[PDB]
Every structure is written in C-alpha cells, then in structure tokens.
Amino acid sequence: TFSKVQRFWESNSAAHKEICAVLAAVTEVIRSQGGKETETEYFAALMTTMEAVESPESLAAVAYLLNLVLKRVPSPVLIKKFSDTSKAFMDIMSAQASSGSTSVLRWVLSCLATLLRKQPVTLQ
Amino acid sequence: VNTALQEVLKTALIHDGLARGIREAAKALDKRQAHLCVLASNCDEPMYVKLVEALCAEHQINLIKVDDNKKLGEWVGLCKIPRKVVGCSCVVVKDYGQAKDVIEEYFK
Amino acid sequence: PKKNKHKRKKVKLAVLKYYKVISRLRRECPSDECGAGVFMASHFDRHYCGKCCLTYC
Amino acid sequence: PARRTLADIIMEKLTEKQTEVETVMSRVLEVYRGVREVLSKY
RNA sequence: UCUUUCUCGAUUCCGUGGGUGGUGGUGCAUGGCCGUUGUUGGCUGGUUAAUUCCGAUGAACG
Ligand SMILES: [Zn+2]
C-alpha cells in the first residue's frame, strides 16, 4: 500500500485532473490505510526520509499527504503520540529554516495546525 | 552471395537508411548505429581502403567485400534513367527495412 | 563594385587528414548530436565545431 | 531497530515506486527572453 | 561581400537556343454564410496587504 507519494510526483494537468490522481480519490480511500481509516503507521515509517534526507520535492510530496490525511480524526491516536509528532516537527521547524525553502514548509505548517486543531509542551 | 546482398540494399533505399560515400561511411560507422559495411575492392589508393576494416572491427561491425565500385554505385542508386554511371568505393547500411537472414548467418 | 559570389575552395582530398596509417588526429565534439564522427577545427588560437558552433580556447 | 527496519522497507518500496513512476512516465530562459523581443521587432 | 579553411552532402551548378512561360488590376449573372430589420437555472506552480497577479482548465421554458 504505497506509491501515493509518486502520484503527486508529476506536476501536469494530464495526471492531476484524473480521478485516480490526488484530486479526489486520495481524499476518500487512501485514508483507509490497509482498508481501515486511519492508520498513522505510514508517517511512522518515513522517518528515514524526514531525517538525513534533504532531497527537494520528495519532502514536499509527503507534506501534501501529511496535511491531507490527518483531517479524518485519528484523535485518540493523536493524543497518545502527540509528543512523537511534536518532536518529529519541532526539528523540521529548525531544519529547513536553516536551508530556506517554501514548498516543503507550507504544508508541514498546515498539518501542524491540523494536529493542533484535533487536540505544557503543547504551547511550545 | 551478391544475390542475397542486392535485396538488402534495395530495401535500404526504400527506407532511406544507407549512407553513400567514404566520409558518410566514416561518419556513420563510429556513431554506434551502423549495421554492416560494403567495401569496393577496386581502390587505387591503399591508405583509405585499409582504414575501413580497422574502424569497423573497433566498433564491432561486419564487412562485405565487393569487387566493383561502378557496379556498386549503380546498385545503391547513383544512376538516373542509365546515362550517367558513377560509383562509390564504400557504402554503409544504417538500418534494415528473407535473404537478410542469409547475409547475417554468412558471417557466423 | 560588382557583387562577386563566393566560390568554395575545392580542397583536394579533404577527407584524408583526420587519421594516420588508426586513431583520430583531430578532436571530437563532446555534445550529444555532435561527436563520434564530428571533427573539430584546430585553429591557431581556438577550436571550432562545424555543427553546433562549439568554441574552446 | 524494529522501527528502523520498517523504515528501510518503507524506503525500499518507495524508491522502487519512484522508478516505477519514472518508467510509467517514460539561465537559458533569460537569454532566450532577450532574443524573442529582438524577433518581435526585427 | 574580400581573406584563413571549419563543417552539410546529390538537396547538384556553368553555357547556348527566337523551342514554352500572368502571383495582373477591374465590372456583370452565379451557390453557401454572418450581422440586419423574451424567461429560468448552473488547481502542480511561482505572485500579493488581500479567494491579489499571471500559468493549465453546462442546461432547459415561452
Ligand atoms: Zn565529402
């Protein structure tokens, strides 16, 4: 259950406007990770991409799905591993702030707002 | 063996692949796209007739030897209908379009 | 002041200068379409390409 | 190590997916910006 | 265009014939075609103070 990041990899209207593209069906059926919505095991599997990899537009495409998927209430999941997410992004807030990009940066701030919406360390 | 060669040169003119002339043979051979080479045996200067088999063996290209060049020229399409009969001393077929199997098994 | 046309200098056997006996006497172009057959000029102060106008000095 | 092992498997599947997407898919602007304005009024 | 030769290769270029050679403008008849004499619905991307800028991208009733 993969290849969603590579569907967003191409920026063309021939493969963005499709139903199989990230426009419609990703917002519906990919939330059922393995058939059950929603498992965060995917984001708990790509740490080797968010750590020690600064390849551009690969961290951007995972940032799209990071914003898109977490809207569908993993709220008990969000409560327990909120600290895991917070440390996984407070270092992101420092990392490409030193590099100076935008495309990797805009969605990861929105998914931070997404996780903060569902919810001492929190105010940081 | 010349009967099995006249068919494969004729379909080369149909598909416009072969390159006539010494320099066109030289330019196409080292581009790793040449397929076979034809050499005329009636070359007065020996410095260029011995180059072509060195170049093709370097690029792993087989060689076909023909005794006549004016007969070679009229077969590869250097004559108009024939009033003017001119020939070339070398010609290399780039790509093909029955006896082409006969030609390729002759080298093996 | 009549407009005289250019006449190309018929160099006798211009093909027979890029090799000896084996290897290539002249340079070959490092481009994609030009090279492996495309020889380069060897001028007294520059190298020039007859296809893509590549210039090395 | 168990999380790291799953990370390598996730990375290996993603890299294979990137090659699959490419297989399914399978300074010059500004100097050429000047020449088209030359061609606009040549 | 006038020199130094670099590259493309049949796509050819020199002469002689009393042997052929409208991209003409303008008017009449001539076939098709526009304009001319109501009503109701219905986002990859870079840019900016700002759904800001640029780039791809439907139907009936009288
Ligand atoms: Zn030549």
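All residue numbers given for chain C refer to Swiss-Prot; the residues shown span 88-108, 114-149 in order.
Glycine too: its Cβ is placed from the backbone N, Cα and C atoms.
Among the mutagenesis results in Swiss-Prot, C:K107 to R has the note: Abolished monoubiquitination by RNF25, leading to impaired ability to rescue stalled ribosomes; when associated with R-113. The residue drawn here is the original one.
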Structural state of C:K107 (mutagenesis position), classified by DSSP into three states: coil
Tertiary neighbours of C:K107 (mutagenesis position) (same chain, Cβ under 8 Å, six or more apart): C:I114, C:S115, C:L117
